[PDB]
Amino acid sequence: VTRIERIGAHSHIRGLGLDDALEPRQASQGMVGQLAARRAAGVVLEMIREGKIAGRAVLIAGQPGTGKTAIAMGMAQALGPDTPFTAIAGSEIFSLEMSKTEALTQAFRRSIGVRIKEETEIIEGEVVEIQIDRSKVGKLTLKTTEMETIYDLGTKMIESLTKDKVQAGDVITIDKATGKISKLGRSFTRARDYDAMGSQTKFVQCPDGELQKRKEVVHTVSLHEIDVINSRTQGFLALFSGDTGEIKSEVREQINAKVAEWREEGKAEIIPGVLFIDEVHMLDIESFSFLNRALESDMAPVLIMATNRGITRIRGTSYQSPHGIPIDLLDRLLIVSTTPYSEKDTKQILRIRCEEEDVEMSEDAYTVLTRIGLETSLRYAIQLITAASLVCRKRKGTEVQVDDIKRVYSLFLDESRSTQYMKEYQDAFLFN
Amino acid sequence: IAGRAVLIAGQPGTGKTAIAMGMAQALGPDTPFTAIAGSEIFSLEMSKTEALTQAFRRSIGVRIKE
Amino acid sequence: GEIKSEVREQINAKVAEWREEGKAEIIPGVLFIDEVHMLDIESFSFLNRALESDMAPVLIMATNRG
Amino acid sequence: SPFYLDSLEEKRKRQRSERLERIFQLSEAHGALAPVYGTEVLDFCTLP
Amino acid sequence: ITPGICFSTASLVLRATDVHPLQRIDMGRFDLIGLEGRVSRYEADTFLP
Amino acid sequence: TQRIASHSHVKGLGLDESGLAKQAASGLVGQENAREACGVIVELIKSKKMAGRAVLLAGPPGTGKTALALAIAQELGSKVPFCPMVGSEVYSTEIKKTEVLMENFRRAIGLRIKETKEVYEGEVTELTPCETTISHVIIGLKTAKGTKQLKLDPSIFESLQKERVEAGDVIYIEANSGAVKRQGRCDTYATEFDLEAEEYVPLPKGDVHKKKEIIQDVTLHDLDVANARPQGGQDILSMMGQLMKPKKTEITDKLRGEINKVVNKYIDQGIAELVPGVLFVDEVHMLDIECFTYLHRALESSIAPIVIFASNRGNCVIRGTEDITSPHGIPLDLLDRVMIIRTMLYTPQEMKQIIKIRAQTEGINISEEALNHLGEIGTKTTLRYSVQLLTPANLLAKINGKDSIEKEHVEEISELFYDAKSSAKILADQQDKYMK
Ligand SMILES: Nc1ncnc2c1ncn2[C@@H]1O[C@H](COP(=O)(O)OP(=O)(O)O)[C@@H](O)[C@H]1O
Ligand SMILES: Nc1ncnc2c1ncn2[C@@H]1O[C@H](COP(=O)(O)OP(=O)(O)O)[C@@H](O)[C@H]1O
Ligand SMILES: Nc1ncnc2c1ncn2[C@@H]1O[C@H](COP(=O)(O)OP(=O)(O)O)[C@@H](O)[C@H]1O
Ligand SMILES: [Mg+2]
Ligand SMILES: [Mg+2]
């Protein structure tokens, strides 16, 4: 069937294709070439996995189409889902709700995972009888498939039971430490054959075993989530809406201290992760200035960045800098350069894309498509793969031939041909 | 016909707004006639596209008899 | 605020249903934008396509600009 | 059982089967979703 | 002190968003935010399975 | 659509079974190569396996890019989500531009859910809660086809009491949710008082128990916005939240991923189907550099829809930049990610065909000499101008007592109204008098 995840621009990438020595294979896990860049990415990935050093910045630089985002996706795939990997674009920090520095702080704190581990004693059973005398004192009877006992209730327990409208046949759990009651469901009897059911009622089997049980919950949350939870009374709602605003720095410091306390007590573990900012040249000079000192914290993840700009203008200034990034930030980061692909690498990438899309192409078609990709661009050839597959299927064919590739080359234009055709009719277009 | 657009262009004081007011008067109160200035779409409450969407929808009426 | 496009699409569908079922009649009207030269390129670009809807009214504009 | 009707009882047992199937389907539907965070995680993360 | 504004509209307008239950699906099967503060990890992960 | 719009005549791409473009079919005249390319794109959209593929329609104004996109939408059908947006719609005052773009992206992705709904509907003849607290509620509903006795979950008693349900009221109860709506009193009780402020409703006609199997299409944005804010809630904070003004919010990526997981769960169960759909961005040159940069990442997602762009600009300055010019107003990096469909200008014969099609769509009879004069006007000024002359000329013909457009009517309308070029010539001849 068709799931929500479909064939994208990087669906063929499963990893960085390295061995135990971080030496890149020529074609492994969906990556071709870029040997030096892939080895550097693997070294950075080992640095991420160790987690000892905080606030390390790497910039993946190269010409368009040279595999920078491909390498970032390979790093993300090779890194486990346990370790956070926040991938944002440079434009996403320009928010109408929070400042650029606040957006970058939230992105930084989203890249650090906190795995919690809480062990709690609970009472779990089916309610048999609730008797309350008059509401000062009462008794509650709970049962399992192997047990049954009666409990003496106080004022607050009676109030909590009456507030939740707990009655016979309800399967509930009670926390011993706090006394909070949550209703799991109700038992099914012959008399509960309802014709209409409420939106929250559900029938469950009576629990087995012992009435007293231990509940162990292990979950991974980020620092930003803990910040949002403690920002306001119902701050967990902002984790859905996103209406977080600018969280106070004092709250963040309190949470850092509390998280350190949890880490000392054994109730939490820190998993520093990666923040990938793609197309960083969209960041303004203020954002770069904030990044300069944000990386210097002890709770800063690894910042992987990617730009394809030459010596260009920094946004918000009139200055020219080698990547659009001020030279002060560039001294804080290691640069991984991606080289242009050769004919063999282009053909291998086309083969991987065809295998990913389940398209059969002849060798002459592969040669023609590689020539087109070298002449125009690799992404144009990748798109022509699917275009030619569709055209071949239209004529009831099974393998894409050179005629299909030529047909889709004539139907769909790259940038160069379109620009030439526009220059032919320049006066027709608007605002030249 | 929907979405037909007409521009009244001319020198200052040549009856452009007079022509518009006469068009509004010739139509009855039954037909909506939303008159705004170009400056009114610049708002701190909504976007310009939202302001023009509200201006457009204010000009189409639904007549219901009960 | 900025009314969601989902509400507007649902309303357009229900109004079409009313018109088909005879429960209501549509009365297209006129939007007049005096001094339309105050609009910017974004507003004009929006007007270019907003007039292509079947629920668009007649748009009348006035300007004295050369 | 002089007044017994077979069609009425067949209808009643079909109705009972439909009711039980509806109960099952609704019980499965009403507990299918798991919370993103859950009460325990929020309580652990919620400082005084 | 002034009397309020009595704004009169067609009765059909107040039913514009209303959809009959036989014409709409149950949106509670995608309700994630409603489970917060009511449903626990124990119920979803350990008990119900 | 009773009213005639600009593209009311476009019914499809007009292709044949081989994918080749007919000269005049489905309301489209000419643009054969563009129509064949759009047919390939339609085949791409139907084959749901590709995500994030983008297409640009580049050509001079009036060459049919928007018409081609609407033809693609017609070819797909109403079952496939076609989200039309204008490039200038991302400048919201409530959410950031990237949030608008992602909301539209999720709008384009559709989900089809098959479900059987059960509703108990009728006049209430008995409402008796059974005490053990209340174990259950026994209700009696009456319709024209009989009476049914129902056992209700005790949680529905609160809903029944809130709705003020008494005997003689016409209600419906949802079996799956327990929701109760009291839709008035039965008209059999309309004479119980001479003056009550009650809404009296006829007794329902069918059975008390109504079953309907329905197929409803929803988009990922609908599921996103449903989980952005809580609904209901008897707490004081929940009640006060209903009074707060509804504002669009930057929905988190965590929520997006969780909703994606839920959608995948229901797809695996077999009650949901995914329809990737299409997002059409018109006047894409109104996007600024930040929007294009975000589109670079968004198109690379494995969840994104097919995006169709359209641009009429030549070598012009990108909106957010100072002096950077690009071939279509679009950065060279984004142009590398799109397949470009080129639209050409129309010949006089094609213009005459389009004018005739527009006349037929508008219910207007036009003589051959009038059609030729309109075609000459279109060649002299613009195709859009000639099309806009049909209705006023028909109105003059109807006023003069003629059921068809003659050449004199077209001449009179061409005298009454001016095109852009004629008005510009007038303006250049009177620069001093007009405002600067
Ligand atoms: N070394 C590689 N191996 C496999 N696929 C690659 C490689 N480099 C690039 N690609 C593919 O080519 C396309 C463009 O590469 P990408 O990394 O997105 O460009 P950029 O580096 O400019 O972001 C993507 O579909 C990507 O999957
Ligand atoms: N043809 C006309 N008949 C009657 N009054 C007119 C005519 N033309 C202009 N006026 C009047 O002259 C004044 C100038 O307004 P107007 O000419 O409409 O300004 P503009 O055309 O620059 O918007 C107004 O009082 C207007 O009613
Ligand atoms: N090939 C065509 N066949 C039929 N009608 C067309 C064609 N091209 C344009 N039109 C009509 O002429 C008008 C201009 O086309 P449009 O798509 O708006 O051009 P643009 O590329 O500027 O969007 C519209 O009313 C459209 O329906
Ligand atoms: Mg990239
Ligand atoms: Mg005026």
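For chain B, we keep the numbers from Swiss-Prot: what you see runs 68-133, in order.
Recorded method is electron microscopy, 3.9 Å.
The backbone N, Cα and C atoms fix where each Cβ goes, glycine too.
Taken from Swiss-Prot as is:
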type	residues	note
BINDING	B:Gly77, B:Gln78, B:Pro79, B:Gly80, B:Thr81, B:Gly82, B:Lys83, B:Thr84	ATP binding site
MUTAGEN	B:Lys83 to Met	No effect on interaction with NOPCHAP1
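Feature annotations (Swiss-Prot) mapped to structure.
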| residue | record | Cβ neighbours (10 Å) |
| --- | --- | --- |
| B:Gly77 | ATP binding site | 16 |
| B:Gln78 | ATP binding site | 13 |
| B:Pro79 | ATP binding site | 9 |
| B:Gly80 | ATP binding site | 9 |
| B:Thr81 | ATP binding site | 13 |
| B:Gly82 | ATP binding site | 12 |
| B:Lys83 | mutagenesis position | 21 |
| B:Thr84 | ATP binding site | 15 |
Revision key, fill the gap. The correct subset of the recorded positions B:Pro79, B:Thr81, B:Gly82, B:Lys83, B:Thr84 with a Cβ closer than 8 Å to some chain F Cβ is B:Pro79
Study note, to complete from the structure: The correct three-state DSSP answer for B:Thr84 (ATP binding site) is helix
Revision key, fill the gap. Applying a CB distance under 8 A toward chain C to the binding-site residues B:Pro79, B:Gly80, B:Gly82 yields B:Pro79
